[PDB]
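K.L.:
Please see the structure below; I have some questions.
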Amino acid sequence: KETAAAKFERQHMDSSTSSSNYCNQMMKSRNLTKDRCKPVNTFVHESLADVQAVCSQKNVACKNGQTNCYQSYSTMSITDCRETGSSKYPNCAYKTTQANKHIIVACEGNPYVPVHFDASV
């Protein structure tokens, strides 16, 4: 069983890799369309070190009300994936959207690392 930190990396980190086919390929290769087409997801194109560093940056309230969320001081290169209308499982179709925004992640554990991607502002 992968750790919460490992799950975050799998679901949201892509420091290496875009095209309009990006989300269609990534959502599948990262196993986010295994038992269901995940409605939306975001990939971060920054180093693991830079994203992990966000846990010591701006503390803000999480969407669920918890207080362990942090916003990045600098904007980050990200890719937003949003499922289309004519998607329909098992052929999950996604709309790929690149953007540069600040990210908000929830952190926990020892070491204190990102475990949930809360939002992009």
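We number chain A the way Swiss-Prot does; in order, the residues shown are 27-43, 47-150.
Determined via X-ray crystallography, 2.0 Å.
Backbone N, Cα and C atoms are what each Cβ position is placed from, and that goes for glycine too.
So Swiss-Prot has the following annotated:
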| type | residues | note |
| --- | --- | --- |
| ACT_SITE | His38 | active site, proton acceptor |
| ACT_SITE | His145 | active site, proton donor |
| BINDING | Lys33, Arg36, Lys67, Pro68, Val69, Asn70, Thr71, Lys92, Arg111 | substrate binding site |
| MUTAGEN | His38 to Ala | Loss of activity |
| MUTAGEN | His145 to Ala | Loss of activity |
K.L.:
Rounded to a whole angstrom, give the Cα distance between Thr43 and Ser47, which sit at either end of 3 unmodelled residues.
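P.N.:
Each end of the gap has a Cα atom, and these are 7 Å apart.
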K.L.:
When DSSP states are folded down to helix, strand and coil, where does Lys67 (substrate binding site) land?
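P.N.:
SS state of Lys67 (substrate binding site) = coil.
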K.L.:
For the substrate binding site, please report the maximum Cα-Cα distance among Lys33, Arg36, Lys67, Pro68, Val69, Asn70, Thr71, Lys92, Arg111 in Å.
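P.N.:
So the binding residues stretch over 22 Å, Cα to Cα.
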K.L.:
Check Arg111 (substrate binding site) against DSSP and tell me helix, strand or coil, would you?
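P.N.:
DSSP assigns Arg111 (substrate binding site) to strand.
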K.L.:
Provide the number of Cβ atoms within 10 Å of the Cβ of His38 (mutagenesis position), excluding the reference atom itself.
P.N.:
19
K.L.:
Which of the three DSSP-derived classes (helix, strand, coil) applies to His145 (mutagenesis position)?
P.N.:
strand
K.L.:
Highest CB neighbour count within 10 A among the recorded positions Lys33, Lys67, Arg111, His145?
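P.N.:
Top count of Cβ atoms within 10 Å goes to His145.
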K.L.:
Cα-Cα, whole number of Å: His38 (mutagenesis position) versus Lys67 (substrate binding site)?
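P.N.:
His38 (mutagenesis position) and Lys67 (substrate binding site) have their Cα atoms 13 Å apart.
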K.L.:
How many Å lie between the Cα of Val69 (substrate binding site) and the Cα of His145 (mutagenesis position)?
P.N.:
14
K.L.:
How long is the line from the C-alpha of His145 (mutagenesis position) to the C-alpha of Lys33 (substrate binding site), rounded to the nearest angstrom?
P.N.:
9
